[PDB]
Amino acid sequence: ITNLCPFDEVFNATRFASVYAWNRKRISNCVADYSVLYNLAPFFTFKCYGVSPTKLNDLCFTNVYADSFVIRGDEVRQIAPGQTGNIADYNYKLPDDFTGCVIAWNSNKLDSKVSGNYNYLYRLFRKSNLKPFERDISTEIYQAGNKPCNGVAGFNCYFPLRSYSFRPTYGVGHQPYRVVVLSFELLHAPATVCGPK
Amino acid sequence: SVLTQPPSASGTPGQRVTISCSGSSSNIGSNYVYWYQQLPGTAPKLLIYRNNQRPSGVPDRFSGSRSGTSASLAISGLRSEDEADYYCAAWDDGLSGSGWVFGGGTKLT
Amino acid sequence: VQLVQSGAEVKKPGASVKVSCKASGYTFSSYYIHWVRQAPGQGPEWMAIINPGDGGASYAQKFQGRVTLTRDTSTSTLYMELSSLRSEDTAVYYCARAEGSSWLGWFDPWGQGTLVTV
């Protein structure tokens, strides 16, 4: 019993976290109205896994988490659990028993630029895969070859991070798309957040 | 697409004739639609902004709108000085390339 | 408050040409510039986008690589160097004007045009 949730503080933010540094959020002790989500036409990716959106406001939850990042169109498909790809195996992946679901829409009028925009970058080279819901920050030089190289990069010693090059004149599947993924723990604790009753 | 346009449109003085560009989704459905007017022996000029009221100044006789996947411009009060050609402009957001696909060519009498 | 173009003539096939139009009036580093070329018997075409200063440009598909584009601040000129000319590319060159710091919008007044034929 309170006023409202900061839903517009995430979906309408100006700066969005990169792929390799996705940030959580503590949405709790608020009142959530999911009707306002249906406002942007290009919700071409609103497919929801744990619960059906139509019956989305008659029950409520224990705790929610709102991740967010910016990817390219081609990999929008590989956010669903169990996929394989260069971004779902080294940067971000979801558990097998995932609950909650994903919202994506195109944004090629804000996060893009005529000169370009080298502010979003991922990690392509890594020692191995990563466990679900895990972050990494280290920028140590990858050692591909069997030779001791420290600090200095080049052949057999690469820089793990590579940058996107977004430009307005690209095509669908190469433009930047924003992604927000939730997470619901359904009825295992006292209720915390829901709307009208 | 290519924004198919009628090849020509004739008329008589005092008669109201309407020209309309034909488009598809992601080209007329999503983004704005413009209208540019070119006179012979001159440079291209703009006729309208976003499909709405007149840009800066012109008789209110020039107006138009957009429905579904097409847009229309209504022209009345035909003069011999208004004999010219008109073009449509809109964003594309197509597959493998997205620029400023214009229209074809129309002849006015 | 207006844009002025240059003059040009016929160029031999399989060569390179230079296109430039001087600008005067509004602020130079706060307004995007569009390039369009118009061929007789059809409509015009879009060429590339310009961002003065840092000379960032973006090109379309069917005209990538073949087009070189340059800008500066002190001289206040736009350099448009086409390469590998063919007989199909006989058209007038128009340097346009845009909303300002936004590639999507209407068109401010164009130039007088420059014609090159192959």
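The residues of chain A that appear here are 332-528 by Swiss-Prot count, in order.
Per deposition record, electron microscopy, 4.2 Å.
Including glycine, each Cβ sits where the backbone N, Cα and C put it.
Lifted from Swiss-Prot, the feature list:
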type: VARIANT; residues: A:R346 to T; note: In strain: Omicron/BQ.1.1, Omicron/XBB.1.5, Omicron/EG.5.1
type: VARIANT; residues: A:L368 to I; note: In strain: Omicron/XBB.1.5, Omicron/EG.5.1
type: MUTAGEN; residues: A:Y453 to F; note: Decreased HLA binding to NF9 epitope. Increased binding affinity to human ACE2
type: VARIANT; residues: A:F456 to L; note: In strain: Omicron/EG.5.1
type: VARIANT; residues: A:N460 to K; note: In strain: Omicron/BA.2.75, Omicron/BQ.1.1, Omicron/XBB.1.5, Omicron/EG.5.1
type: MUTAGEN; residues: A:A475 to V; note: Increased resistance to neutralizing antibodies
type: MUTAGEN; residues: A:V483 to A; note: Increased resistance to neutralizing antibodies
type: VARIANT; residues: A:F486 to P; note: In strain: Omicron/XBB.1.5, Omicron/EG.5.1
* To do: Based on Cα distances to A:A475 (mutagenesis position), point out the closest of the recorded positions A:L368, A:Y453, A:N460, A:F486.
  => A:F486
* To do: Could you round the CA separation between A:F456 (variant position) and A:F486 (variant position) to a whole angstrom and send it over?
  => 14
* Asked: If we check Cα distances from A:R346 (variant position), which of the recorded positions A:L368, A:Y453, A:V483, A:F486 wins as closest?
  -> A:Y453
* Return the member of A:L368, A:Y453, A:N460 nearest to A:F486 (variant position) in space, with distance defined Cα to Cα and candidates limited to these recorded positions. => A:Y453
* Structure fact -> Cβ neighbour count within 10 Å, max among the recorded positions A:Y453, A:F456, A:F486, goes to A:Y453
* Asked: Among the recorded positions listed here, A:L368, A:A475, A:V483, whose Cβ has the fewest other Cβ atoms inside 10 Å?
  -> A:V483
* To do: Using DSSP reduced to three states, classify A:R346 (variant position) as helix, strand or coil.
  => coil
* Asked: Among all the protein chains here, how many other CB atoms are within 10 A of the CB of A:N460 (variant position)?
  -> 11
